[PDB]
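Down below is the structure, laid out as structure tokens.
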Amino acid sequence: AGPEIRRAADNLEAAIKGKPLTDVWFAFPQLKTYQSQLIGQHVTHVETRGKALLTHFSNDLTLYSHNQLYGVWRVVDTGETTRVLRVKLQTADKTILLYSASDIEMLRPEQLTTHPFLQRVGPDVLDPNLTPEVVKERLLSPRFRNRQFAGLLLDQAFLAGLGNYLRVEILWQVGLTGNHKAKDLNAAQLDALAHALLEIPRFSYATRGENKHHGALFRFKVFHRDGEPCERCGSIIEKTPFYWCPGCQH
Ligand SMILES: [Mg+2]
Ligand SMILES: [Mg+2]
Ligand SMILES: [Zn+2]
């Protein structure tokens, strides 16, 4: 439920990211008003949100889509099927076409945060478009800034692709217990956590074969390891399931 979806987003970027739109067409009448408005604009990036895609444009509009059962994005050359065409984004060389999907809507910035589906699933830590600056935004946003990291880091509504084993490594790297909230953190701390939320998860994926003959480049610090000393201070790691060093984490 992760490796894919990001694949569709990348196909669409490769095809038209940064390229000026020469034609924009939507099948739905309520979307017609954005056509001439997008001409000359370009997709800045395509964000993944569960099985949904967010196609951002340089004028701050964001096309949201959820293929659900039938929708399919096809790339072609500007010029080129029994399926009903719903969206057509055309540049000089490449053109992307959305077929069948019914869940298609245009969103203004302020609308992102309130969309029912989007409030339920956040950006993926593995998504290259996700930047530490964005993470800080969500952390600080009035919707999360008051949540303890213990559960926040286990809630997909905040960030997708965050397994418990990652939650404990991230917190140990910034020296924090699960009881803190982004509101009580100073700038330096907030940024530290922001990078940790991305780097650790990504560093974990880009590795791992085998452990029976070779040890992975990425090693756990407190996941499991309970009852073992901490590499930093030497205190014995504990478990609650949270894993932490009560010695250098507070
Ligand atoms: Mg080997
Ligand atoms: Mg503290
Ligand atoms: Zn320690």
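Since chain A takes its numbers from Swiss-Prot, the residues it shows come out as 3-82, 86-214, 218-248, 254-263.
Header says: X-ray crystallography, 2.3 Å.
The backbone N, Cα and C atoms fix where each Cβ goes, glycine too.
Per Swiss-Prot, the features are:
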ACT_SITE  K53  active site, proton donor
BINDING   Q70, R125, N169  DNA binding site
MUTAGEN   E6 to Q  Reduced glycosylase activity. No effect on AP lyase activity
MUTAGEN   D129 to N  Reduced glycosylase activity. No effect on AP lyase activity
MUTAGEN   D160 to N  No effect on glycosylase and AP lyase activity
MUTAGEN   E174 to Q  Loss of glycosylase activity. No effect on AP lyase activity
MUTAGEN   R213 to A  Slightly reduced activity
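Shown on the structure are the features that Swiss-Prot records.
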residue : record                    : Cβ contacts under 8 Å, 6 or more apart
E6      : mutagenesis position      : none
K53     : active site, proton donor : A3, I7, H68, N69, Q70
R125    : DNA binding site          : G52, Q161, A162
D129    : mutagenesis position      : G4, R8, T50, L135, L164, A165, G166
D160    : mutagenesis position      : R152
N169    : DNA binding site          : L159, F231, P254
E174    : mutagenesis position      : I205, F228, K229, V230, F231
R213    : mutagenesis position      : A224, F226
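Counting Cβ atoms from all protein chains shown, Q70 (DNA binding site) has 12 others lying within 10 Å of its own Cβ.
Flanking an unmodelled run of 5 residues are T248 and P254, whose Cα atoms lie 5 Å from one another. As a whole number, the greatest separation of Cα atoms within the DNA-binding residue list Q70, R125, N169 is 28 Å.
In the deposited coordinates, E82 and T86 are the last and first modelled residues around 3 missing ones; Cα to Cα they measure 11 Å. 3 residues are missing from the deposited coordinates between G214 and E218, whose CA atoms sit 6 angstrom from each other. DSSP assigns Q70 (DNA binding site) to coil in the three-state reduction, placing it in neither a helix nor a strand.
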